[PDB]
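Student: Handing you a structure now.
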Amino acid sequence: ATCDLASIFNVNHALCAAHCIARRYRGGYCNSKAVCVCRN
């Protein structure tokens with residue numbers, strides 16, 4: 001749910017989630033491939 005380390009851009013979950021969360025969604029989580037999976 002938090003992320004997956006990613007690298008020097010682990011924050012790639014909070015920024016993307018902003019759009020989703022705003023629409024009353026959960027937001028987004030980094031999958032195994034260290035990529036934000038924002039639920040929108």
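Our numbering is plain: 1 for the first residue shown, then up by one each step along the chain.
Per the header: solution NMR.
Using N, Cα and C of the backbone, Cβ positions are placed for all residues, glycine too.
In case it's useful when we look at the structure, here is the feature table from Swiss-Prot:
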type    : residues                          : note
VARIANT : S7 to R (Swiss-Prot position 69)  : In strain: Gbng3365b
VARIANT : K33 to R (Swiss-Prot position 95) : In strain: Gbjo3a
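Give me the structural setting of these features: burial, nearby parts and distances.
Tutor: When other Cβ atoms within 10 Å of the Cβ of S7 (variant position) are tallied across all protein chains shown, the result is 8. DSSP gives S7 (variant position) a coil state; it is part of no helix or strand.
A coil conformation is recorded for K33 (variant position) in the three-state DSSP classification, outside any helix or strand.
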Student: Cα-Cα separation of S7 (variant position) and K33 (variant position), in Å?
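Tutor: Here the two Cα atoms are 11 Å apart.
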